[PDB]
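Take a look at the structure below.
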Amino acid sequence: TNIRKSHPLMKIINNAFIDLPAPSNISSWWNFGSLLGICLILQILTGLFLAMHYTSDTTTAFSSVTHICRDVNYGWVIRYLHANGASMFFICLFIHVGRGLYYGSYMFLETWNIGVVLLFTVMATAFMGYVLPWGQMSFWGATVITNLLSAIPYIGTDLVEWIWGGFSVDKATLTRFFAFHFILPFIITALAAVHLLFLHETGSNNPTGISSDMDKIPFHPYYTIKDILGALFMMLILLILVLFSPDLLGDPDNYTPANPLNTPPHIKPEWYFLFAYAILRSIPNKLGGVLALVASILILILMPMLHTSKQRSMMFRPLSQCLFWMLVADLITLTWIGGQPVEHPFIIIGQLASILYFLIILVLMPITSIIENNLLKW
Amino acid sequence: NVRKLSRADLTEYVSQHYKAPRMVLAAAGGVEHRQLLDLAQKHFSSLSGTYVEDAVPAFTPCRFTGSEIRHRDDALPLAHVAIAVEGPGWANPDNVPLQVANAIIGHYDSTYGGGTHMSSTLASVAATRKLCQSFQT
Amino acid sequence: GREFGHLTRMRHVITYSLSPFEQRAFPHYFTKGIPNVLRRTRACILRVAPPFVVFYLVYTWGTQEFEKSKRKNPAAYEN
Amino acid sequence: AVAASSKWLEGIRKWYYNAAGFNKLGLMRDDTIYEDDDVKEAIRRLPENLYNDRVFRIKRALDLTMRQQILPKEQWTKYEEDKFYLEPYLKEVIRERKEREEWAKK
Ligand code: HEM
Ligand code: HEM
């Protein structure tokens, strides 16, 4: 009879990809999340051909990458795909997140909360293993981040030395940071396998905000092809960036081999943290400052129950659409501030962004959603 | 349209289409041919044999498109479906093999005697899983 | 348990459709692409720009002022 | 509060109804409400000559946006003939929850 519906393995994939009711208006924006999956398989795969060669020797580490990006076949390609294919996995995140604050996508409490955890794990693996190319930026950011968690009144003294294996970076540290990279990765994949289990049993959304069980089309021939087409469009831009102008997104200060004898003049991390580092140094009081740094990834779980409108999505809410575009411009000025020395207006101005990322979505957005409820009589 | 068409429309229809040689006089049973022809010549020959108005239409070979129609009406008990493609004409010699081919699929209704093992491969499955009320070709 | 058999209930409606092989897939693309964008960009050019417009001003102000007090310090470094 | 200046305020009520664009797609106001569990029961109480209209309006006014046109300007739902056909069936489900609640409490 029909083999597609009686075999124990193919029931699972027919019910999951080939034959699930799907809406029909979905914006391309429903596109990006799959792209992330493509990135996930490529960061893992390309990243094992480096731990094959690399050597966790504190006075052997830096020359290791230097011989791989010279010595072996095609290694110059793979090094750069690994360094650039996560400048874009971090591109994907800010779009897949910001959309869910447009099309009312948090009312999925279960889906939404197994999210933020993944945000935290992915954001920490990259720092935890950008300090083991073993260069001055790598050591001198490690020292600075390390000295903050040590300002806990009774916590700090003891925890700090357990990760060093001593007093300062030696053979006892590079080894256990290289311990870290291997395992955060595998664990993360299992949290992504559970994000979707929730997704079955509520079905997807649609960019109007009205349940449409009336007209659901399949997810074979349509979503399968749209997806393949856009995916083979991510491999144009990725490869053009890497094989035309690789050196564009980096810094020329992981080339002098690590020394305690020098100290970099204008230390600053890559672009995609300078946002959760501009709050930090914006304020005095080190113990407090660490707390305001994590107020942010936990600002988010606090925003399903501040909703105060009667409708879903901003499509039919033309007055709230103003406040959503002063959020992203805030996050752009706040990234222009950070990677730059301290001068007269930088302190005064970066301050406003810190005050406002909070006044927009803490006071304003729940109090400006009633002024318009009062206008359509709900 | 069955609310407006009046006496004049009907009388020219009857004049323009009911005429010879578009007609056939057929009989069967215990009839005699010569007597039938004699009786035909008396009552029928007062008839207009030359074409009136010379209204000769030209045959247009038929177009055939691939469309699909769907009507919802959720409160009925059962659902009806039909599917078809293009075929030959009356005088085409390809009709006999298509008859021989359609007789192999068959027919079935849920009151037949010996279902669930009757020779067609489609009838024998509907009888045993109980999917059909009926089907035909 | 929410496949294509059991969902919402609707009644008295009808829809029509052709095949793909009896049609062409470019019905005046050139002469209908432009007017849609013309009519829609106007509506939301006003809803994405002005929030973004007040960052150019502050960025240029700060840049040029800091450039002054870095390249032209010897103006107020009075002897 | 004010009455004479409220004629000004009525004016802005016409402005917002033209800003949000649910009339442009052929809808009425009550077609665009978010259905939590108090609005999932005041929909199952409709008469079956008002339930079917809401289904046909939504299925037509949702395939326009996967085609990306809108509908002719003479066809826009006019402002004053809009109908609040669902306020009365909803200000009873809410009024009976509150009651089960004062019971349990006090
Ligand atoms: C989410 C997944 C991952 C992310 C985001 C990530 C991120 C990074 C980044 C940014 C670097 C810096 C490389 C450089 O600057 O030159 C790096 C290096 C490295 N990673 Fe990963 N990584 C991931 C997964 C892995 C996995 C799964 C492994 C091994 C199983 C691994 C092993 C390594 C090694 C050995 C290096 C050092 C090699 C070198 O610097 O050339 N990484 N990682
Ligand atoms: C490795 C990290 C992540 C991966 C691989 C991932 C992947 C996905 C996928 C595949 C989907 C469904 C497909 C789609 O909707 O287009 C999805 C949906 C969703 N994700 Fe994630 N995601 C990640 C991180 C996050 C984060 C950080 C959040 C923050 C809240 C989040 C919240 C959501 C939400 C709300 C949806 C619902 C989409 C809808 O409206 O239907 N996810 N994600």
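Numbering, chain A: per Swiss-Prot, residues 2-379 in sequence.
So this one's electron microscopy, 2.9 Å, going by the header.
Using N, Cα and C of the backbone, Cβ positions are placed for all residues, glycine too.
Copied over from Swiss-Prot, here are the features:
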- A:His83, A:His182: heme b b562 binding site (BINDING)
- A:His97, A:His196: heme b b566 binding site (BINDING)
- A:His201: ubiquinone binding site (BINDING)
- A:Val123 to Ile: In strain: Ryukyu wild boar 6 (VARIANT)
- A:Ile184 to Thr: In strain: Ryukyu wild boar 6 (VARIANT)
- A:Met215 to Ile: In strain: Japanese wild boar 4, Japanese wild boar 11 and AWB10 (VARIANT)
- A:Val295 to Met: In strain: Bulgarian 2 and Meishan (VARIANT)
- A:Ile368 to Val: In strain: IB9, IB14, IB16, Sardinian wild boar 2 and Ssc3 (VARIANT)
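Recorded features from Swiss-Prot, shown on the structure.
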| residue | record | Cβ neighbours (10 Å) |
| --- | --- | --- |
| A:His83 | heme b b562 binding site | 16 |
| A:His97 | heme b b566 binding site | 18 |
| A:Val123 | variant position | 19 |
| A:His182 | heme b b562 binding site | 17 |
| A:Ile184 | variant position | 10 |
| A:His196 | heme b b566 binding site | 16 |
| A:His201 | ubiquinone binding site | 11 |
| A:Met215 | variant position | 16 |
| A:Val295 | variant position | 12 |
| A:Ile368 | variant position | 11 |
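Between the C-alpha atoms of A:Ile184 (variant position) and A:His201 (ubiquinone binding site), the distance comes to 28 Å.
Separation of the C-alpha atoms of A:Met215 (variant position) and A:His83 (heme b b562 binding site): 45 Å, rounded to the nearest whole number. Proximity to chain C (CB-CB distance below 8 Å) holds for A:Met215 among the recorded positions A:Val123, A:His196, A:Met215, A:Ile368.
In this structure, the residue listed as 'ubiquinone binding site' belongs to neither helix nor strand by DSSP; it is coil. The recorded positions recorded for this entry are A:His97, A:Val123, A:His196, A:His201, A:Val295, and the Cα of A:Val123 lies nearest to that of A:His182 (heme b b562 binding site). Secondary structure at A:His97 (heme b b566 binding site), taken from DSSP and collapsed to helix, strand or coil, is helix. Among the binding-site residues listed (A:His97, A:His182, A:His196, A:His201), A:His182 have a CB atom closer than 6 Å to some atom of ligand 1, in sequence order. In sequence order, A:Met215 are the recorded positions among A:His83, A:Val123, A:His196, A:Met215 whose C-beta falls under 8 Å from a C-beta of chain D. Between the alpha carbons (Cα) of A:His83 (heme b b562 binding site) and A:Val295 (variant position) lies a span of roughly 28 Å.
Cα distances from A:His196 (heme b b566 binding site) to the variant positions A:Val123, A:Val295, A:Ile368 are smallest for A:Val123. Counting in whole angstrom, A:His97 (heme b b566 binding site) lies 14 from A:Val123 (variant position) by their C-alpha atoms.
Ranking the recorded positions A:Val123, A:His201, A:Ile368 by Cα distance from A:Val295 (variant position) puts A:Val123 first.
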